[PDB]
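Okay, structure first, notes after.
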Amino acid sequence: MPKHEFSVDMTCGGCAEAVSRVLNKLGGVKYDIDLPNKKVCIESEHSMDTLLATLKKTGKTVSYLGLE
Ligand SMILES: [Ag+]
Ligand SMILES: [Ag+]
């Protein structure tokens, strides 16, 4: 399954739950949240576009980094 990596401007520890919540609501995802590197990696059949839009529902700055 594709593994898409995103920069997410996660500024505090609460952002692990925040990101977990929006991704869980989308569903069909397994992820790893790297708070120190402000990066989220998502294993999914969802498009880069669907994942980008989903992460942006947090209200944060999100950019696509590429594949893991
Ligand atoms: Ag936060
Ligand atoms: Ag947050």
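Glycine residues also receive a Cβ, built from the backbone N, Cα and C atoms like all the rest.
The domain 'HMA' annotation in Swiss-Prot covers 1-63 and is backed by sequence analysis. Under the heading Cu cation binding site, Swiss-Prot lists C12, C15, citing experimental evidence as support. Here the residue is the original one, but Swiss-Prot notes a mutagenesis experiment at this spot, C15 to A: Impairs Cu(+)-bridged heterodimer formation with ATP7A. According to Swiss-Prot, the mutagenesis experiment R21 to E carries this note: Has no overall effect on Cu(+)-bridged heterodimer formation with ATP7A. For the mutagenesis of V22 to A, Swiss-Prot gives this note: Has no overall effect on Cu(+)-bridged heterodimer formation with ATP7A. The structure shown keeps the original residue. Quoted from Swiss-Prot, the note on the mutagenesis of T58 to A is: Has no overall effect on Cu(+)-bridged heterodimer formation with ATP7A.
On the structure: features taken from Swiss-Prot.
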residue: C12; record: Cu cation binding site; contacts (Cβ under 8 Å, 6+ apart): none
residue: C15; record: mutagenesis position; contacts (Cβ under 8 Å, 6+ apart): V8, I33, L35, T58, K60
residue: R21; record: mutagenesis position; contacts (Cβ under 8 Å, 6+ apart): none
residue: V22; record: mutagenesis position; contacts (Cβ under 8 Å, 6+ apart): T54, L55, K57, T58
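By the rule that a residue counts when its Cβ sits under 6 Å from some atom of ligand 1, the mutagenesis positions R21, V22, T58 yield nothing.
Secondary structure at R21 (mutagenesis position), as computed by DSSP, is helix.
Proximity of the mutagenesis positions (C15, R21, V22) to ligand 2: a Cβ under 6 Å from the molecule is found for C15.
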